[PDB]
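One structure is given here, and the rest of the page talks about it.
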Amino acid sequence: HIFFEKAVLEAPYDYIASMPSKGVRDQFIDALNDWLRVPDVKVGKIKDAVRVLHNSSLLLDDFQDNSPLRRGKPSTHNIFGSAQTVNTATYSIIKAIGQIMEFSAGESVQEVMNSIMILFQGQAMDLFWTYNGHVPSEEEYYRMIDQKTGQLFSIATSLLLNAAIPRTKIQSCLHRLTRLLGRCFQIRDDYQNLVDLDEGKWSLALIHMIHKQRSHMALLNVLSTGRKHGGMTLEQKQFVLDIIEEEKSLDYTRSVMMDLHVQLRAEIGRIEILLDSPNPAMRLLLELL
Amino acid sequence: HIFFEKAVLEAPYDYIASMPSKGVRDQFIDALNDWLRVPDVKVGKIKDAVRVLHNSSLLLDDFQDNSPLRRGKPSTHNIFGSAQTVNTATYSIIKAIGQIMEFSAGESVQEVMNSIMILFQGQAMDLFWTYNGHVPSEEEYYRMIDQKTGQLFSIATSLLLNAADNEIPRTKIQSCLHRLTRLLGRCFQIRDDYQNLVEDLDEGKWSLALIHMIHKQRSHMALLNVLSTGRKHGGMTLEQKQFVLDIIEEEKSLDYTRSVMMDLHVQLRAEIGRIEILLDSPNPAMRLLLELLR
Amino acid sequence: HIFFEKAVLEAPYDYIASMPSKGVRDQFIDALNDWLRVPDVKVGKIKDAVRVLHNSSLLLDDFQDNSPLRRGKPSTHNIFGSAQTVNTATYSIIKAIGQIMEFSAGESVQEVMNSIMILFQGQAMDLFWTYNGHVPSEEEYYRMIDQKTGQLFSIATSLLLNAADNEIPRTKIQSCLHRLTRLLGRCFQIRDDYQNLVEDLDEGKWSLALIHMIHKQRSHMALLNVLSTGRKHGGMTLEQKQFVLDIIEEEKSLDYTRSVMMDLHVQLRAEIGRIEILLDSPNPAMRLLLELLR
Amino acid sequence: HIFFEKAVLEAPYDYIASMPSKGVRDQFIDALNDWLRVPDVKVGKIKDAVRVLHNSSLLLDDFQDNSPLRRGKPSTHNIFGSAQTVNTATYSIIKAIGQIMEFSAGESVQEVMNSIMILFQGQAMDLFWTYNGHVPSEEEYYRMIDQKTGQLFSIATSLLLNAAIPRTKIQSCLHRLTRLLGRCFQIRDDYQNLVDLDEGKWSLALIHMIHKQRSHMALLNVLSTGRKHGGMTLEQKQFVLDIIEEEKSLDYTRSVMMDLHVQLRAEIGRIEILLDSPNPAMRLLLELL
């Protein structure tokens, strides 16, 4: 009937939903709801909207990096074919927009529309630097990371500032905290995924090493010419392993995390002092990293 | 520099922005404008957004059906890779959705996006059939063709009408126009099909001819089993493809779509004459659009 | 010398003539003899012909499902090649049909072959489903299982009864016996299935479990799409196979066949008690046959 | 319904039937009906029975020699898979037996049952000599050929002698003509198929050359060791081509045909003189070769 055509379109989403999600986009909102304090009948709807947007982000990601198994279960790219996964991810983002064009928000449609166009620009960069071997710089890797991960919490917050009653004075001093939390969470996720293979999959633990001016040019010319001629040899695979240990990129991630925290605990304090009410939970949210 | 990011993202959509489309969406919009009588500023922004949706559908369709040379240049999938064109298409769809929002919000645009998710339910039906091999019926196949090809004309008309003049009959012509759009989209899909079989796409997709043959009790088993061996071996043969061409030549397949195209053509002709009697004047453009369908 | 031709033809069937079958057709025939009370010359020729049909079905089945090690030796397909085992199987089927003709022709044997062509309509249904991927229903799946596994027991019983004693109730027990055969064959197929899932055959075939899952609206799409990708890539994975095992563990699949096996077991038990009241004495062998079904 | 399960089993047969059959098994019976003169309501049934038996023979053959295209259209082995073609060929022979267990014949069931067991023995030999490289001898190749082709006309005639009224005096002097016509027709078919590739596909035009004691041992050792090590080289493929020309196997087929004819025209004469009625058609049947 109609339920058939409706449950076949939403089948890949129904497969990615049953995954044991970390529950951060649904906890950051629960921690941001301590300050903004929107009604439950609305915060739940916004949580649903950011949840479908993020699950569709995973749907596009798990295909945009060919991986038979993402975590525990097999990857949607490897179960429903590839054409089905793409044609359901696109429908899912449009459905989330229509969910945002509703009670989620009325007049600031351009606000979330632009904050989604940023989310796709910050991803095209990753696909470009992987498909074209064009190694980045930290001034651009941090740009991309904040252009692809933080642009989800940005929509998550820009819709909670459209419902929550002071003024937008917090905005300029609230977005900052959003982008900071987003970058730190991506960095923590990369760290846990590391503790390696290349094949066009950059990270902080690689943009710090491939720019270490000691043995830098050896690196900028080891990946290439080998990634063309097959993939890599066997002593070369150990070479970069021992190279990452040299300057200890794995410790620059620790240092940047030790700076994102002390940047968070001074950025949360801005909100804690703007509104005269502590937040015994958002300070505990930092246990994520 | 954003000047570079904003041009690596748009790069795929720019690659088929200049392809020789020989499209008809433009002619249909310039023919509906003969009735709606909207300012040229409007008929410009509408074409400059429905063309984005169309080219985005091309990226999204001409990639699942991995093709080679298209008009002298290879398919956008093989050049920019699969992962990059998908991201550019998902962005370009949102770019057009944002373009729509700007021109108008009165009379609601929550029914202009609810008319795009239908354009993806249709493609979802098609990509579920071609993948899981489930043969369609005849009514279900017509439903998918209406959902997938005609829905883009439906978006264009539902955006045109929403800023038509604020005069005119308004709603008293809306449902009639929507029926005209459905029949016109169905004809323009079925005509490209009948031109393809004058076949060559037996690698997975489902034309109306295939729906005619697989449903006739004579040789129904044979054709069903041929498609299964094809999808099992990834392409049938140059010999088995000649067998399917001979089934088409046997069951009078090129005579059953013609008897459907020539029927939908007279139906569209009756529909257009019904539009010229609903507080409207002649449209020698629409009757020149039907001539572009053999 | 014919001594060589007559031994290269019989060579494949002789290769599984000594395989450790652990079969049950013999036990069932020796249990039906407890009722029919036929001369041992009969109960010998019957087993020496229904065993030929069974081993021939093995050649014909264990070849389409190209397998490797079977009981410590490879499948008869890989040793003698596909073309040679098929010819030996088609000959051995006719050898058993000719064997049947000899023992008896009164009461007609034109209904003993009409009960073998059913055993091939069943296998034809199975080889059309596994090939063209058409999912079965539940009643159609039970029909195929009755046609394919139970029909060999039906041949044995319709040959036993046709020379049962010329005394006995005769026809007044024929239809009851035929219902007993159908239920017993269905149980012995479903039990081998439930033992296979304590799975490992997701390369094309269709167990009852697969018919339970693909029919439940929850995750019906997921499982259908997994089987399509499997049959498209020729085998799914070691990862996707674990996904199907987790669906089985989720939808309570190993609890729905058990609720069907334990139902068919009580049904068979009631049927056997109904046979002991139809001018017959106890059969402590039949009630020891049911114990060989967990 | 029931028509479904009935038309799926008989679908491969329905595909091999639409082929443009030569129409020999339905013409040999029409030419044998001149002497025996059975009723039409019976000769048609026997023609149907031998037609399904022969179409099932083709079904097993076209799979037992892997060929994507037999003639004009594609091969049943390459359309319905392989498991379907086998499981319909077997059903077709059983159905033909049941058609023979009827009006076709009543009491002489063993006659046609044995004449079908011979038809499968005469084929197992071919599959053995192909699957095992065991080159035959003419004393065995003629045996196999008469054991595989003539055993169809044999059933075609043994059922017309079960309906047709003299005695079985003709039998012993009628079977001979059947087997002679069967061998000559197979030889004519092989000749037309030749006027080559090996891969275990013997013929008269090969059993005559691979036994030509001049260059014989070179042949018995050229095929093997090469058919294992890949297939063949490029000068070797021309070698046997020029070898067949040497002794002219292609002319021993002509000589054996020039003997089968003069053997036929003296075997048909036996029937022509036994019953005092000429046959202006069976003499014209010989135009097949």
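The residues of chain B that appear here are 414-611, 623-718 by Swiss-Prot count, in order.
Recorded method is electron microscopy, 4.0 Å.
Placed from the backbone N, Cα and C atoms, the Cβ positions cover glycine too.
In three-state terms derived from DSSP, B:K435 (isopentenyl diphosphate binding site) belongs to neither a helical nor a strand segment and is classed as coil. The isopentenyl diphosphate binding site annotation in Swiss-Prot covers B:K435, B:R438, B:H467, B:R484, and the record cites similarity to another entry as its basis.
Annotation comment: Swiss-Prot describes B:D474, B:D478 as Mg(2+) 4 binding site, evidence class similarity to another entry. Note on B:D474 (mutagenesis position): other Cβ atoms within 10 Å of its Cβ, all shown chains, come to 17.
Proximity of B:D478 (Mg(2+) 4 binding site) to non-local residues of its own chain (separation of 6 or more, Cβ distance below 8 Å) is seen for B:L625, B:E627, B:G628, B:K629, given in sequence order. As annotated by Swiss-Prot, Mg(2+) 3 binding site applies to B:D474, B:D478, with the evidence given as similarity to another entry.
What Swiss-Prot says about the mutagenesis result for B:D474 to A is this: Abolishes prenyl transferase activity.
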Do you know offhand how many angstrom separate B:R484 (isopentenyl diphosphate binding site) and B:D474 (mutagenesis position) by C-alpha?
16
Could you check which of the binding-site residues B:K435, B:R438, B:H467 is the closest Cα neighbour of B:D474 (mutagenesis position)?
B:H467
With the isopentenyl diphosphate site defined by the record as B:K435, B:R438, B:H467, B:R484, how many Å span the farthest pair of C-alpha atoms?
19
Within 10 Å of the Cβ of B:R438 (isopentenyl diphosphate binding site), how many other Cβ atoms can you find? Include all protein chains, please.
18
Given the binding-site residues B:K435, B:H467, B:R484, which one is most crowded in terms of C-beta atoms within 10 angstroms?
B:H467
